[PDB]
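For reference, the structure discussed in these notes is given below.
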Amino acid sequence: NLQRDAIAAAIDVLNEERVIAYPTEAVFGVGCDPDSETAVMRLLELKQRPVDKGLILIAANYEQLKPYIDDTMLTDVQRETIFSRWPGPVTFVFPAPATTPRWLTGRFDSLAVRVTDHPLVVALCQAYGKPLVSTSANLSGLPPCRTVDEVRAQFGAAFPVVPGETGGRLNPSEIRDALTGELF
Amino acid sequence: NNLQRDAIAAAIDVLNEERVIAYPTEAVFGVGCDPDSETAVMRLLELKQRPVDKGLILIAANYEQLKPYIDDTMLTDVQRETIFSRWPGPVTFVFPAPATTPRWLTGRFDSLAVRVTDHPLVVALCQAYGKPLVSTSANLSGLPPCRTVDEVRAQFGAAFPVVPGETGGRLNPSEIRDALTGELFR
């Protein structure tokens, strides 16, 4: 019930249209309600990141991501190639419908997404009912946090953070284009 | 006219036989066929000695005729305005294409080159046909393009089905842009 309790409070923060920290594969990440422009702007403000660069969506399964992307051009063989890498630590850039909020796409007609296998995040997304905008937990110019204590050191002792351990993975970020397979 | 009407009627009969037809374009004469028929397209590729993996161009009387073969859902309203400001016209645009679009049209790509032409004859033909036409220049491999009905007969045969009329006048040609960038494709 600990994790259950942690996810519950986490959902409360998300519903408040606020940013929350939580463990991911290699480091902790910070994220929010992708559907809320106010929440996303709070995340960008916190990371001092320009809205035109675009954000990443992390989810428990591909179904949660589909409404934000357009995979209709991908042949069954291309899909098999992409999907063979999920769930996993691989982010894919997919074209995105014009209906997807520009605060997520940035100045592109695409969106970077990932189906994670990190247990905590999968549980969180499954309970929240949708994907989370997800980026590394760190202030501009600071290195990513690998623990709850490190998140508190950078973001403040009262910054909302889900307890747990990262996956303990030290393989750099791998981002690929869904249409090519080429590193993005 | 009534001969244009008749010319179109016979052209549609050939198209329905899953066969290739020739007709005037803004440039020189072109040849085309039913895009929905793998048999018709293979007949055109064989005729042009063109490999299927290159992809083909679709010409239509209006954008609605092309929508079924392409995916424009990612294009914002400003990008669309940028593309449309150039149609009808001599500009061809490459759009991503759903996996449902036949591979004998896309070639080895997940996109399709299309154009809303302003050539009256072709516009009328497509309007009557009810869908776009695969369209390429009327010339056998290694030969110059045909500019008149007579030149088409010399190259494709005296009985090759050809719609009469005059070429638009616009010499040719073809600027090809990417719907996603608005810039030149490649």
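Sequence positions for chain B are given in Swiss-Prot numbering; the residues included correspond to 3-188, in order.
Each Cβ is built from the backbone N, Cα and C atoms, and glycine gets one as well.
For reference, Swiss-Prot has these:
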type	residues	note
MUTAGEN	B:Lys50 to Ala	Loss of activity
MUTAGEN	B:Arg52 to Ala	Loss of activity
MUTAGEN	B:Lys56 to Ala	No change in activity
MUTAGEN	B:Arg110 to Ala	No change in activity
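A gap of 7 Å separates the Cα atoms of B:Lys56 (mutagenesis position) and B:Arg110 (mutagenesis position). Within 10 Å of the C-beta of B:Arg52 (mutagenesis position) there are 15 other C-beta atoms, taking all protein chains into account. Compared over the mutagenesis positions B:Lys50, B:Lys56, the count of CB atoms lying within 10 A of a residue's CB peaks at B:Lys50. If you measure from the Cα atom of B:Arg110 (mutagenesis position) to that of B:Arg52 (mutagenesis position), you get 13 Å. Around the Cβ of B:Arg110 (mutagenesis position), a 10 Å sphere holds 10 further Cβ atoms from the protein chains shown. In the three-state DSSP scheme, B:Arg52 (mutagenesis position) falls into the coil class.
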